[PDB]
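K.L.:
First the structure, then my questions, so here it is.
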Amino acid sequence: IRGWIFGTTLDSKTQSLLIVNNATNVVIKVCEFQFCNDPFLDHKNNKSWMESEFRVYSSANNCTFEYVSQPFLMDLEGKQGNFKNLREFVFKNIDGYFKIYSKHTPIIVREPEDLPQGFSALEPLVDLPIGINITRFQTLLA
Amino acid sequence: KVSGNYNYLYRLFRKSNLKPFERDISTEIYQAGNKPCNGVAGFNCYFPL
Ligand SMILES: *[C@@H]1O[C@H](CO)[C@@H](O)[C@H](O)[C@H]1NC(C)=O
């Protein structure tokens, strides 16, 4: 799981938001993205994944906001089970500001899913002045 | 400009309020009267700018 897309219609007629952590840097682009109907970065060789299909937006038209920051710490390679990593994010859009808060806790093991009983507060990560309204969000993956 | 400065635009067809501090680019032709227009520059189908 790498990024997210936010919008209200997502058909190159309303302003759209994209966030990607897959690249070497964290990239946030508020643009008039024309997402094609196949938002996948995973279909690759028989057991490996690459950074292919990096143009899932078929058109990047007249648009405004761009931002690059340092990457966030993920793990390496692919494993089955032993998911030590656990990631939490909260996204809000209030008073014309897009607020993203983040938290990452490693070293969790249990046989069932659906989170433990943990008391973990969330630190503020970024506040952005995107200045749009959003109605539907779709997760991205690689 | 005495010769005509049309570069400044404004919106007057939304039928919706706004929260503080956002911009909206609605290039699509607004429809009023609850009848599907599906056309361009028609009656009761006005350009929003
Ligand atoms: C971007 O500029 C082109 C150039 O004419 C214009 O046709 C288009 O409407 C503009 N789009 C936005 C969102 O400003």
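Going from the start of the chain as shown, residues are counted 1 onward.
Technique stated in the header: electron microscopy, 3.6 Å.
Note: Cβ is positioned from N, Cα and C throughout, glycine not excepted.
Take a look at what Swiss-Prot says about it:
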- A:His43 to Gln (Swiss-Prot position 146): In strain: Omicron/XBB.1.5, Omicron/EG.5.1 (VARIANT)
- A:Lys44 to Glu (Swiss-Prot position 147): In strain: Omicron/BA.2.75 (VARIANT)
- A:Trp49 to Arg (Swiss-Prot position 152): In strain: Omicron/BA.2.75 (VARIANT)
- A:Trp49 to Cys (Swiss-Prot position 152): In strain: Epsilon/B.1.427/B.1.429; when coupled with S13I induces resistance to NTD antibodies by changing disulfid bond in positions 15-136 to 136-152 (VARIANT)
- A:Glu51 to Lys (Swiss-Prot position 154): In strain: Kappa/B.1.617.1 (VARIANT)
- A:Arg87 to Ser (Swiss-Prot position 190): In strain: Gamma/P.1 (VARIANT)
- A:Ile107 to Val (Swiss-Prot position 210): In strain: Omicron/BA.2.75 (VARIANT)
- A:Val109 to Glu (Swiss-Prot position 213): In strain: Omicron/XBB.1.5, Omicron/EG.5.1 (VARIANT)
- A:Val109 to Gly (Swiss-Prot position 213): In strain: Omicron/BA.2, Omicron/BA.2.12.1, Omicron/BA.2.75, Omicron/BA.4, Omicron/BA.5, Omicron/BQ.1.1 (VARIANT)
- A:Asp114 to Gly (Swiss-Prot position 215): In strain: Beta/B.1.351 (VARIANT)
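Buried or exposed, and what's around them? Tell me for each listed feature.
P.N.:
Taking Cβ-Cβ distances under 8 Å and a sequence separation of 6 or more, the neighbours of A:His43 (variant position) in its chain are A:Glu53.
A sphere of 10 angstroms centred on the C-beta of A:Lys44 (variant position) encloses 14 other C-beta atoms. Classification of A:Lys44 (variant position) by DSSP places it in coil, neither helical nor stranded.
Within the same chain, residues at least 6 positions away in sequence whose Cβ sits under 8 Å from that of A:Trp49 (variant position) are A:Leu41, A:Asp42, A:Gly78, A:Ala142.
Mapped onto three states, the DSSP output places A:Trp49 (variant position) in coil.
The Cβ of A:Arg87 (variant position) lies under 8 Å from the Cβ of A:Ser102, A:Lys103, A:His104, each of these being in the same chain and 6 or more residues away along the sequence.
A sphere of 10 angstroms centred on the C-beta of A:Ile107 (variant position) encloses 7 other C-beta atoms.
Around A:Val109 (variant position), taking its Cβ as the centre, 8 other Cβ atoms fall within 10 Å, counting all chains. Secondary structure at A:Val109 (variant position), taken from DSSP and collapsed to helix, strand or coil, is coil.
In the three-state DSSP assignment, the secondary structure recorded for A:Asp114 (variant position) is coil. Sequence-distant neighbours of A:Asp114 (variant position) (same chain, six or more apart, CB under 8 Å from its CB) are absent.
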K.L.:
Quick one: Cα separation, A:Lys44 (variant position) versus A:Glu51 (variant position), in Å?
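P.N.:
With the alpha carbons as reference points, the distance is 9 Å.
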